[PDB]
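Student: Questions regarding the structure given below will be posed in turn.
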Amino acid sequence: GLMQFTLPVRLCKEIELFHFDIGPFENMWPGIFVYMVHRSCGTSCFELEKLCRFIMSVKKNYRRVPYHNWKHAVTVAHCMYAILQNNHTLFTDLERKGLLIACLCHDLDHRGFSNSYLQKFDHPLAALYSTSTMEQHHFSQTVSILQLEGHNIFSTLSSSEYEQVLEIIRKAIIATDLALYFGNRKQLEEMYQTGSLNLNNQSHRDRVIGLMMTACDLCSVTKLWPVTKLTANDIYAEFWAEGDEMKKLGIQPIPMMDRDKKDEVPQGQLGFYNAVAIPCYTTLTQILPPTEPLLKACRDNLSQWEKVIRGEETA
Ligand SMILES: Cc1nn(C)c(C(=O)Nc2ccn3cc(-c4ccccc4)nc3n2)c1Cl
Ligand SMILES: [Mg+2]
Ligand SMILES: [Zn+2]
Ligand SMILES: [Zn+2]
């Protein structure tokens, strides 16, 4: 504990804000992650040497894709850090540990293609895992890395505690399958509006963590507009490449994956904010009131996409 991690003054202050952008210097991202772990968990949560070796193996198993890349992993992890820091009484020792690692690992070995494309392509992973195909692969990749020599960051846990934290990580990574989000948020909403929601109930906790994982995964819609707009180019770079691959299989891609429909992106975004993002951050704010700034930044970006649609802003 005599060797503490420190950030430059601007980063030290701004990393506490939900809308923090981790910057273009990839060599700083491991330091930013260790810093976040030491502050949300404790400097005794992990042996720094094992953690650093784990981080560099995770980085190596992210691919050079426009969006689902190492920078997305650290960005999702930072959103989870901001949630946990502003709700520090609500989560256990194992949960803080497990959720930051789950976020870092949540898209391991992503090739830029959705579960739908893997099913249509008849990819081997689709035979192995019929539902949440990519997400079950991301978890499998996480377990493989945890089992490399010198990479067991959980080595000081009991067998039972180790099993608990791997279960937290598995459920958290599976929760990032957006197909599961619709069901999960509806259940949470009904539970909140009937006053049945109980954070002491493990099945209830699992759902709240699932929604937190969705909120963290979508957190590009909660950045300052210039970040949100530039990130949309990377997201669509992947969608359109998948749409190209759907056309190569003789299948019409859905409109968001068709690069010929580029002029309808602003209306597509508006659609996504109304059906997915706003409801997500609304339900999260109901359950965890200090996450309000995610909802506020989402509503501000919704207003920016509307300004694009009315031609008061270009994209
Ligand atoms: C962050 C983030 N993480 N995800 C998974 C998303 C996303 O899923 N975004 C979406 C959804 C639905 N869309 C529809 C259209 C669209 C485009 C052109 C013509 C017609 C429709 N664009 C869309 N984008 C965003 Cl954002
Ligand atoms: Mg994704
Ligand atoms: Zn994913
Ligand atoms: Zn993701």
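The numbering of chain A matches Swiss-Prot: 724-1038, in order.
Cβ atoms here come from the backbone N, Cα and C positions, even for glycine.
The active site, proton donor annotation in Swiss-Prot covers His791 and rests on similarity to another entry. Annotation comment: Swiss-Prot describes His791, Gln992 as 3',5'-cyclic GMP binding site, evidence class experimental evidence. Residues annotated as divalent metal cation 1 binding site in Swiss-Prot: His795, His829, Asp830, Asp940. Per Swiss-Prot, divalent metal cation 2 binding site is recorded for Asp830. Here the residue is the original one, while Swiss-Prot reports the published mutagenesis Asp830 to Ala with the comment Loss of activity and of zinc binding. The note that Swiss-Prot attaches to the published mutagenesis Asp830 to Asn is: Reduces activity 1000-fold.
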Student: Go through the recorded positions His795, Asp830, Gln992 and pull out the ones with a Cβ less than 6 angstroms from some atom of ligand 3.
Tutor: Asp830
Student: Between the residue listed as 'active site, proton donor' and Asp940 (divalent metal cation 1 binding site), what is the CA-CA distance rounded to a whole number of Å?
Tutor: 10
Student: Out of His791, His829, which has the highest number of nearby Cβ atoms, where nearby means within 10 Å of its Cβ, if these are the recorded positions?
Tutor: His829
Student: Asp830, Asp940, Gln992: which of these recorded positions put a Cβ within less than 6 Å of any ligand 4 atom?
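Tutor: By the Cβ criterion, which requires under 6 Å to ligand 4, the hits are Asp830, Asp940.
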Student: Given the recorded positions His829, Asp830, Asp940, find the one whose Cα is closest in space to the Cα of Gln992 (3',5'-cyclic GMP binding site).
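Tutor: The smallest Cα gap between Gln992 (3',5'-cyclic GMP binding site) and any of the recorded positions is with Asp940.
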Student: Cα-Cα, whole number of Å: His795 (divalent metal cation 1 binding site) versus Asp830 (mutagenesis position)?
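Tutor: Distance between the two Cα atoms comes out at 8 Å.
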Student: Name the residues of the same chain, 6+ apart in sequence, whose Cβ is under 8 Å from the Cβ of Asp940 (divalent metal cation 1 binding site)?
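Tutor: Once residues fewer than 6 apart are set aside, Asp940 (divalent metal cation 1 binding site) is near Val799, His829, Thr899, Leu901.
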Student: In DSSP terms, helix, strand or coil for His791 (active site, proton donor)?
Tutor: coil
Student: Under 8 Å Cβ-Cβ from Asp830 (mutagenesis position), six or more apart in the same chain: what's there?
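Tutor: Same-chain residues close to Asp830 (mutagenesis position) (Cβ under 8 Å, separated by 6 or more) are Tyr785, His791, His795, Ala796, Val799, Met857, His861, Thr899.
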Student: Which chain neighbours of the divalent metal cation 1 site, leaving out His795, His829, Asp830, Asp940, have a Cβ atom within 8 Å of the mean position of the site's Cβ atoms?
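Tutor: My list of surrounding residues reads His791, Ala796, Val799, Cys826, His833, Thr899, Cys939.
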